[PDB]
Amino acid sequence: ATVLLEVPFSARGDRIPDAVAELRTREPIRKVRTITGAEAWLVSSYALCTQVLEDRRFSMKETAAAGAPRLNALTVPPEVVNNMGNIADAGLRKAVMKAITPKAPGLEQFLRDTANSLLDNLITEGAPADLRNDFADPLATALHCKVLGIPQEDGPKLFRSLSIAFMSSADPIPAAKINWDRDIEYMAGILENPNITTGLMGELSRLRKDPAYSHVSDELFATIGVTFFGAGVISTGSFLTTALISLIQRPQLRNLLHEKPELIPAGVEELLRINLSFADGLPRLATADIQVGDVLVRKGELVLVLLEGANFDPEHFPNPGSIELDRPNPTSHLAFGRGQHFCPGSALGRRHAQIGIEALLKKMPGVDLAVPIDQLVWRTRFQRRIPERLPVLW
Ligand code: HEM
Ligand SMILES: O=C1N[C@@H](Cc2ccc(O)cc2)C(=O)N[C@H]1Cc1ccc(O)cc1
């Protein structure tokens, strides 16, 4: 006799566990136990994952209710789980959307210059180089400093919170509140800084003084900057890191994109589809009794949407483990979510990876792992799957 199935199955981000395909075929919605001891429904087929994400009766906001079954402990104040809803209710949705588009002036040129500059420094240091710590994460940090309008020099200060902020823990984390309060104070001070006139924070600083927004709290302005820095940097840094592994593992594809850089957008979209950067299913709480497949999910129960369950579903993406640049439904993957909470930084995340991969293949076309792939150290109890170091030669 053995306990219920425990999630997550594996912290490894370079291969999908064989357990996923067996669940999807036999039990596409199945009861599991989370690290807090709570029971939850895990949803692993394309059809059921999309149904859950498009039905607003499965609520993100309500996962923060006291006494709800939990996937993990909150590392933010409970109101911040409703971050996007708080933004829209204060009338700030359009303003935030336009600050994070990759079409901001000089932003693509900044991304390319910063990428090339990071790679030159790696080249002059000599091999081996760490493509996570000395390329992907700094490129992500620099990009979000620029998007936010804050000094590049403050990037590493704010990045320091992220190894704790995005932890996937069974219990509350004392350090997370310390860093949160300190980071909120930093962004509050940015709003009072007359030199901050560009980017998201520059725009928020001027809306703050506009009569149409005089009843929006200073707390919310500062929260927008912390949350968008944190979610954007950890999501873009982690995706680009694990996308470089899938590329290194496929030298034919690596060579094709080097000779034909026009295929990089199509390649990045497949790298998004097969990416394993999210370490847990997306949590939602049922606010009603709702039929999902063969199971009646009851009000108050937790449902977990497994992104790789949908994205590797052979009924929607035939030969799902293969990168194919000519699929007829290329953007229909769930790497950015779906429905109400679709990622607002999808365009920016796509552009970060395209420019990073393009710069890498032009400077480092023979890039390869400097250690056997089994030697990578995968971070555990974290909301993203990432190797601690990514040593490469070229
Ligand atoms: C490759 C990069 C990225 C990936 C794979 C990614 C993935 C995702 C996914 C799957 C969700 C939905 C979560 C859910 O429904 O529970 C989401 C939401 C979100 N993302 Fe992204 N994201 C990326 C980049 C970004 C960037 C660049 C930003 C901002 C600078 C950002 C900010 C947000 C925010 C604030 C939400 C919450 C949206 C809401 O609650 O309505 N993300 N992301
Ligand atoms: O809880 C939230 N918190 C912030 C994201 C966030 C989480 C932790 C943190 O330290 C900073 C930001 C939000 O914008 N919305 C929600 C939902 C969310 C959670 C994780 C994630 O990766 C994206 C969205």
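Chain A is numbered as in Swiss-Prot, which gives 3-396 for the residues shown.
Per the header of the entry, the method used was X-ray crystallography, 1.9 Å.
Backbone N, Cα and C define each Cβ position, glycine as well.
A 10 Å cutoff on Cβ-Cβ distances gives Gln385 (substrate binding site) a total of 20 other Cβ atoms nearby, all chains included. Annotation comment: Swiss-Prot describes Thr77, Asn85, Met86, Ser237, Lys301, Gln385 as substrate binding site.
The Cβ of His343 (heme binding site) lies under 8 Å from the Cβ of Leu55, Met62, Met86, each on the same chain and at least six residues away in sequence. Residues or ranges marked as heme binding site in Swiss-Prot: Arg286, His343, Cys345.
Every protein chain considered, the tally of other Cβ atoms within 10 Å of the Cβ of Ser237 (mutagenesis position) stands at 22. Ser237 to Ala appears in Swiss-Prot as a mutagenesis experiment; the accompanying note says: Has little effect on the heme conformation but significantly alters the environment of the heme and the affinity for azoles.
A C-beta separation below 8 Å, combined with a sequence spacing of at least six in one chain, links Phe338 (mutagenesis position) to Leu274, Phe344, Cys345, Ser348, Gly351. The annotation that Swiss-Prot gives for the mutagenesis experiment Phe338 to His reads: No significant change.
In Swiss-Prot, a mutagenesis experiment is listed as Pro346 to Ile, annotated with the note Considerable effects on the heme macrocycle conformation. Mutant leads to a more planar heme conformation. The Cβ of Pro346 (mutagenesis position) has 20 neighbouring Cβ atoms from other residues within 10 Å, across all protein chains displayed.
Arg386 (mutagenesis position) falls within a strand when secondary structure is assigned with DSSP. Other C-beta atoms found within 10 angstroms of the C-beta of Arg386 (mutagenesis position) number 22, with every protein chain shown included. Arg386 to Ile appears in Swiss-Prot as a published mutagenesis result, with the remark: No significant change.
Geometry remark: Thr77 (substrate binding site) versus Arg386 (mutagenesis position), CA distance 14 Å. Note on proximity: among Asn85, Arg286, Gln385, the binding-site residues of the record, the Cα nearest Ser237 (mutagenesis position) is that of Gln385.
Listed in sequence order, the recorded positions among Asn85, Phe338, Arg386 whose CB lies under 6 angstroms from an atom of ligand 2 come out as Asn85. Ligand 1 lies within reach of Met86, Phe338, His343, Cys345 from the recorded positions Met86, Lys301, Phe338, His343, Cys345, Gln385, judged by a C-beta closer than 6 angstroms to any of its atoms. Around the Cβ of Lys301 (substrate binding site), the same chain contributes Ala288, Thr289, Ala290, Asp291, each under 8 angstroms and 6 or more positions distant in sequence. The secondary structure of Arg286 (heme binding site), as reduced to three states from DSSP, is extended strand.
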